[PDB]
Protein chains: 2
Amino acid sequence: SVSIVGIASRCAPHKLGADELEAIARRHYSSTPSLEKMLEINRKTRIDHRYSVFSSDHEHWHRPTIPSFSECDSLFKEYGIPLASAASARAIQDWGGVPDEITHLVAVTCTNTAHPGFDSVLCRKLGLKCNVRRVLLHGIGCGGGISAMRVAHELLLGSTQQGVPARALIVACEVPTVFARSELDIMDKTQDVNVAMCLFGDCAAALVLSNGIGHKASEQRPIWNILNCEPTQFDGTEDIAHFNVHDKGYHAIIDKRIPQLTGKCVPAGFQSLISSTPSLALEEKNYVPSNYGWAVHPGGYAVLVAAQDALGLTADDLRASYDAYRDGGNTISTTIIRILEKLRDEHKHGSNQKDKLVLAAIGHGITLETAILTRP
Amino acid sequence: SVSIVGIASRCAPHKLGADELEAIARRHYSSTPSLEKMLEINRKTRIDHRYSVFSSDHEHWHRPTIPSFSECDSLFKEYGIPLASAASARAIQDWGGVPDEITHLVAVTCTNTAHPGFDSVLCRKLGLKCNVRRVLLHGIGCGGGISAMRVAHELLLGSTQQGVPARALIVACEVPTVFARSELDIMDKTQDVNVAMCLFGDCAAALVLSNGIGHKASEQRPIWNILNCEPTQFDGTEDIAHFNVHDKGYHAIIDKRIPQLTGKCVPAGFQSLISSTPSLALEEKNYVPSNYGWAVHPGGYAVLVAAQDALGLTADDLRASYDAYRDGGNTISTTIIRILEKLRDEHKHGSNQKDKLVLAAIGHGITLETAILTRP
Ligand SMILES: CC(C)(COP(=O)(O)OP(=O)(O)OC[C@H]1O[C@@H](n2cnc3c(N)ncnc32)[C@H](O)[C@@H]1OP(=O)(O)O)[C@@H](O)C(=O)NCCC(=O)NCCS
Ligand SMILES: CC(C)(COP(=O)(O)OP(=O)(O)OC[C@H]1O[C@@H](n2cnc3c(N)ncnc32)[C@H](O)[C@@H]1OP(=O)(O)O)[C@@H](O)C(=O)NCCC(=O)NCCS
């Protein structure tokens, strides 16, 4: 089996509560209908705390000009990469192995574009071996954590086929608040309310996966085994979510139809996942969502609610997903790892969890990424 | 074994010769020393033909303003994606299988950033199945073709581990001429000569790979088997090559030290590759470059020469690499596939080639990507 053997996450350090966002908005823009509507919505997201790499007194929030794309890149390098290094180091510490033994690095972000990519820098910071096998995923957004898991899972199975040890570091790093000034400016000029301003926060998170070959005493035993992962792209959904490039960074388009789409896509993806899993596809009970633990990427509050109802679950089933959302908001590709961390921590402290766990996240496409994890 | 079973490429249709580039440059810029130096270098690259998606009368070459990043994205969608669709379709045609049986898609570009990424569009254009397993690689540049091969190779071994059929479509798509207007403008303003203006052309290319499981009569037999792929990142080389984001796209920095670095990195990477290949690592003869066929990404004319001399090879050994460079220039992640295509075509027409073939490409990092292919 391929197993998860290390987990860690690191939210940015500075709170970006509703009062903080309002202060930023009103500092730079006079009252307009879109500004007032955004601020009203901002207080109703049911997010208690979001985090930014930028403190309230940082020039990012006070400067009169919108950051150039080059500045946005430099800010990601300055603030995002250290967050990623820390999360990665901590996941390697959780694993217990040595950086030298990492054979694969699978990285993901949708808040930076660079050549070389941030994964290259991370190899140096962490002291990974010169022949570590890197993949930097692009284009997927909120689907990215599970996507990285899917990719790493199969790469590790490939090493199992060769009979050699493999250990993958998965690293997700997102600094969406870098683009907050640009988004505010676009909202003011167009008067199109952009709820991205209300939902997103900064975070990095990491996993270590193992193919179980060449296990050493220093290594943590499997936390979960990864049984199967399956993506689905849905026709007729292209316009639903976009993160489009422009002169001052990326601009988010978040269609109001996402929660309703979620309610239809998630159960369809679940059925498809189970159907594609030979060890489970034949028994009828395996097609009942309540027979599994669940972790759902919280694209927004209404996304959790839509998934919850459509799958026949309770809010308590998704407690860890609501908790992650409430304390950190939507941190894009990192959120699913934050939720896994919460679930792991609860189990350590005595919680009763089911033996199978389903991960699900809606990403650009529209794509649904899923995975099934099992208790060892 | 994992095998290559389909190959195709498609350069853009419009020639961008020395006269054409000079016409474009002088149309928008009065003479300066850096302009004259660039144009002088341009006629010495030993590239006979480069191609652009933009014809001589296209507004891209006549507009008085520099394209915004949003326009650059739209242009890639308008011109790049069709190029990728055509190359992909042709590779699938070469393979002979059904688009529905493609299990994995591994895509790469360094001339577009989008959410969803261009791979998502390609799935729809080609009619790939809803659960096709996509990866869009980022951050690697000229290393990208071999990088995609490395990733696809391991993913397919992962399916072999599971005992199921796997067929990967690899697609590389590069439209660097989209950024030519921005690059010209930066060169005028800074007076920093940018040889990127002289080297790069537009192209898409594709491979189909198979893990050999569930082989159908309709499918082409292995062209090459992929034995092993090995990347190396070299410390102390970070600033040697960068493709950095800014308001109007990406800007290339091409250090004069690249050919010198190539001459050191390639033999080192070759030795590492063989050392890491169990079926070859023991015999002394296997560490001699002349005992293999070679395909080297032509970063520029001087890069080919540096690799040739350092490996003890002749220009004739690298004939297909020089040929690809001469007719198409540096097409970034697609060039290595163009060379494989040339080598396939020559062999089909009766040429004598060696049993083993090494692919090598210098990419951002600085990274060297390598692969060893064998005749079935
Ligand atoms: C934003 C959100 C937290 C608001 O929660 P709520 O107040 O319970 O939701 P409501 O249905 O009451 O919406 C309240 C207001 O928000 C607006 N709103 C909701 N989603 C919106 C979107 N995507 N864009 C613009 N406005 C939106 C509604 O139009 C409504 O405006 P009104 O008061 O003028 O009628 C909730 O709608 C949500 O979680 N949406 C999903 C966000 C999403 O798609 N996330 C994925 C990002 S990739
Ligand atoms: C550009 C190139 C084709 C020129 O070929 P050449 O004329 O045989 O090479 P030379 O050494 O005679 O160089 C001629 C001029 O080009 C200039 N030049 C070469 N490489 C350069 C670079 N990367 N940046 C700026 N100028 C460069 C030299 O300084 C020299 O200028 P000078 O005539 O004022 O002295 C060749 O240098 C080359 O292939 N370089 C490598 C390109 C590269 O790094 N590719 C990777 C892109 S990722």
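Numbering, chain B: per Swiss-Prot, residues 14-389 in sequence.
Header entry for method reads X-ray crystallography, 1.7 Å.
Placement of Cβ uses the backbone N, Cα and C atoms for every residue, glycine included.
Taken verbatim from Swiss-Prot:
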type	residues	note
ACT_SITE	B:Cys155	active site, nucleophile
ACT_SITE	B:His377	active site
BINDING	B:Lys50, B:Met51, B:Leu52, B:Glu53, B:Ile54, B:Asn55, B:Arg56, B:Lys57, B:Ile267, B:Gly312, B:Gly313, B:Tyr314, B:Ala315	CoA binding site
BINDING	B:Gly214, B:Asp215	substrate binding site
MUTAGEN	B:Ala265 to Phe or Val	Leads to almost complete loss of catalytic activity
MUTAGEN	B:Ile375 to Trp	Leads to complete loss of catalytic activity
MUTAGEN	B:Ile375 to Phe	Does not affect the catalytic activity
MUTAGEN	B:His377 to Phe or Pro	Leads to complete loss of catalytic activity
Using all protein chains in view, find how many other C-beta atoms are within 10 Å of the C-beta of B:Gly214 (substrate binding site).
26
Taking every pair from B:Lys50, B:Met51, B:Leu52, B:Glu53, B:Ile54, B:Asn55, B:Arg56, B:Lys57, B:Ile267, B:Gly312, B:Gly313, B:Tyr314, B:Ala315 (the record's CoA binders), the biggest C-alpha distance in Å rounds to 20
Which same-chain residues, if any, lie at least 6 apart from B:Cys155 (active site, nucleophile) yet have Cβ under 8 Å of it
B:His310, B:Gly312, B:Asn343, B:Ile345, B:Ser346, B:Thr348, B:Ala374, B:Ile375, B:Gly376, B:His377
List, in sequence order, the same-chain residues at least six positions removed whose CB sits under 8 Å from that of B:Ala315 (CoA binding site)?
B:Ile271, B:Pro272
The answer for which recorded positions (B:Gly214, B:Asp215, B:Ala265) have a CB under 6 A from ligand 2 is none
Which of these recorded positions (B:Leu52, B:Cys155, B:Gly313) have a C-beta closer than 6 Å to some atom of ligand 1?
none
Using the alpha carbons only, what distance in Å do you get between B:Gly214 (substrate binding site) and B:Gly313 (CoA binding site) once rounded?
12
Those recorded positions in B:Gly214, B:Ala265, B:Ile267, B:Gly313, B:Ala315, B:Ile375 passing the chain A Cβ proximity test, under 8 Å, are none
Three-state secondary structure, which DSSP defines for B:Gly313 (CoA binding site):
coil
Cα-Cα separation of B:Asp215 (substrate binding site) and B:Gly313 (CoA binding site), in Å?
15
Recorded positions: B:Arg56, B:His377 - member with fewest neighbouring CB atoms within 10 Å:
B:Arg56
Its Cβ having more other Cβ atoms within 10 Å than any other among the recorded positions B:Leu52, B:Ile54, B:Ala265, B:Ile267, B:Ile375, the winner is B:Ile375
B:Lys50 (CoA binding site) to B:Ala265 (mutagenesis position), Cα to Cα, whole Å, comes out at 17
Candidate with the highest Cβ count within 10 Å, taken from the binding-site residues B:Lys50, B:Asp215, B:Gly313:
B:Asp215
Local backbone state of B:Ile375 (mutagenesis position), from DSSP in three classes:
strand
